[PDB]
Amino acid sequence: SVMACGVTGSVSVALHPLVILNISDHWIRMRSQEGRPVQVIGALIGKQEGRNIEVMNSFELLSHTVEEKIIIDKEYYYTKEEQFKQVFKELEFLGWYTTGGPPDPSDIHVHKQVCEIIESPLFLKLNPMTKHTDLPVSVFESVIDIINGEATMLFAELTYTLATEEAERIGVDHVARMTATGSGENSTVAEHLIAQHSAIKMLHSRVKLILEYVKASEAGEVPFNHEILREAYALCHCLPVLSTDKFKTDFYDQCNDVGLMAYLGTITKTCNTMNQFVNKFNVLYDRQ
Amino acid sequence: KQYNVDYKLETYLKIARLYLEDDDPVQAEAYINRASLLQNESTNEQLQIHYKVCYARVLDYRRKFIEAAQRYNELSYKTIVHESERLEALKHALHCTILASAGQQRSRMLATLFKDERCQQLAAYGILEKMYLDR
Amino acid sequence: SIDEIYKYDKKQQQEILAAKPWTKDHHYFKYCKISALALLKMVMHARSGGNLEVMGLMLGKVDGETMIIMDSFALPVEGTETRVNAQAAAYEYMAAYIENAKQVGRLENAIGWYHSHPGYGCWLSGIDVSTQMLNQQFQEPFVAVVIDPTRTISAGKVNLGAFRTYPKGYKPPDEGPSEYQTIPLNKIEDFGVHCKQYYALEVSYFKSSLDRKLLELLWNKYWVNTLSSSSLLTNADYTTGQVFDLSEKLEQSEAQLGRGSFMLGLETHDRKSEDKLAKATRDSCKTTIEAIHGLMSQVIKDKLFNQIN
Amino acid sequence: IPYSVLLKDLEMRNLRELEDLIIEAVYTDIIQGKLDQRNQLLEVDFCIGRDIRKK
Ligand SMILES: [Zn+2]
């Protein structure tokens, strides 16, 4: 077993969408080049402030399989290290990433070589063949444990977060707006209401968890979890919200405005269809 | 007789300080100027620090409480300034911030002054604490 | 097949580069398809900049009348927007970057250059035009991409343009819709001038697995409050501009039709008028679907939250 | 909350002390909201919860 049991995260890891973007692109191209989903290996860079680690960017590494062992071209990694120096100074190496499922007895070999380079590398593994609705990205750290009298390096899962800036947020929001359309338009409202469906599902799952906790407290658990059940009941008392004449008036105002806009759009489509029909009819029987 | 830039700075600084203690600084405005006019020529950091303290004092006196608080706050995070003087300069920054015109700039300074732990040591620590926390 | 576009066919690219069909037509390249990755990287770099122009190189390929951008990378250069062919200062760097990229399986070569116009729209200035002209003198198939990171944020819609220059002396044909941009006083003067000067490439893009990963992750959390109001279209600048352009287009169509009623036997005029009317109708329609989807999301969510029980 | 309800449920006679009590509660981080004096209304955006008798 390469996974440590009972070991909690010692540092906080912040991940950016660009890192996941690099991993996905690396896996796709290698799959396209060599058929099956060939495992990819790259490196992680970013800023580290004490125990707070922020992974802002990531890049690829050259590796070779010799004696059924993955040998990372650290010389290429070092050649690429000064290459990224020429563009960015504030970004420092933080760890390496790969693709696959559970850790295999080859990633430990990769990690020990990366641990040789720097003081403390971070290990990230992405699962491109996942089927659940959760993020198939996990961050692991290096821990030394005495197993059967021998010091064996293990991986401890880290409770990383997803940190992003206003820029990236707006950018990917409009990337989703652009995916809402396309050359091969299958459906648009389908994707829209599927997105709302996923959001409502997340909220419903939260409500189910709260209700289950309340029922358990009624049965066992803590009879009163203090501020938690207090705030839960208060929020359930704010569920009605209560609108005023002005809010309903403004809601109906916006609805009427955009409905009039929709009516105008339907009129435009209908008049275009009428123009096409008239153009065809003027050729069907009419002259001049 | 080319008085070394420090000497002209020292003389003009002394006139401004003398006028500040007498409070007729219509001329000390013109004297903190001619101190400033040749200020960006001098070398002595301590003289520069002594200038910025006097310049911040001039801002505090006229109407520039918001600007003096900015200058005092900039001088607060120094090292060659005595710790007692650093606390005094920050205390001057806190008093000027409270007395300045209540606006966006003053609100930001109140937020900035709610970071120093030596602000907490001051007696007016409560005053801005109620202030910035909207009381 | 969503991932078909990611397949690189080197011999096919060599065949296209030997054929040079763009020499037969200065309007040959009409479409610009951009991957998610490239666009995201570019936007991020430009916004880190903030109010200063940055630039970089785009890696990709060609496919018929379509230019395809697969990836991009920043260039460590000074004088973007002031120096003609500023990219030239990074020549050595570009050679090494690409060499190292080839070592890790990046097979696509240089397809263009991108740079930012923070808060002044997306167009080609006299300098940009000189640079892209030189970039189309030695590397004819080159696309210039311009991004406004500031307007992207303020408008809530990606502000990007793809452009190609005309050779010295060559005049554009009758068509040129030219969407108006709110560039500053003198910047807009020069903008009208260079919109008359170059030609834009229809932004096409492609939904892929890169896009699938992004849309899914950001919507889950950055949109825990899937609210974000619901109408970033409330700003009467984009929809209103489209409405005004629609009105101008249909007014010109009517003006053409009125004069065309006197000439008996002009089929081309009828064809052009019908096509213009159809294009205007589709533009208005797509605006209508956008508004309707916005209102639908708004209605469902606000009804649920305000009056669930 | 209209000012009429505030003067009734709390034995509030002088409206001046009513404002003093309202601002005192807000500044002690009890209730977050806005006061409308032209319409004599108290618009509360957020407030703390209360206890439960297990019923
Ligand atoms: Zn430019």
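Quick note: numbers on chain C are straight from Swiss-Prot, i.e. 24-332, in order.
Any Cβ shown, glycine's included, is placed from N, Cα and C.
What Swiss-Prot says about this one:
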| type | residues | note |
| --- | --- | --- |
| DOMAIN | C:55-192 | domain 'MPN' |
| MUTAGEN | C:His138 to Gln | Abolishes ability to deneddylate cullins, without affecting the 'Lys-63'-specific deubiquitination associated with the COP9 signalosome complex |
| BINDING | C:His138, C:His140, C:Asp151 | Zn(2+) binding site |
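Overlay of Swiss-Prot feature records on the structure.
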residue	record	Cβ neighbours (10 Å)
C:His138	mutagenesis position	24
C:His140	Zn(2+) binding site	27
C:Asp151	Zn(2+) binding site	23
(request) May I ask you to report the DSSP-based helix, strand or coil state of C:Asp151 (Zn(2+) binding site)? (result) helix
(request) Report, in whole Å, the straight Cα-to-Cα distance of C:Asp151 (Zn(2+) binding site) from C:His138 (mutagenesis position). (result) 9
(request) Could you tell me which three-state DSSP class C:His140 (Zn(2+) binding site) falls into? (result) coil
(message) Within the domain 'MPN' (C:55-192), count helix residues (DSSP H, G, I), strand residues (E, B) and coil residues, in that order.
(response) 49 helix, 39 strand, 50 coil
(request) Would you list, in sequence order, the residues of this chain other than C:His138, C:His140, C:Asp151 that have their CB within 8 A of the centroid of the site's CB atoms, where the site is the one recorded for Zn(2+)? (result) C:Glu76, C:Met78, C:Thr103, C:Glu104, C:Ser139, C:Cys145, C:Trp146, C:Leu147, C:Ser148, C:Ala167, C:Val169
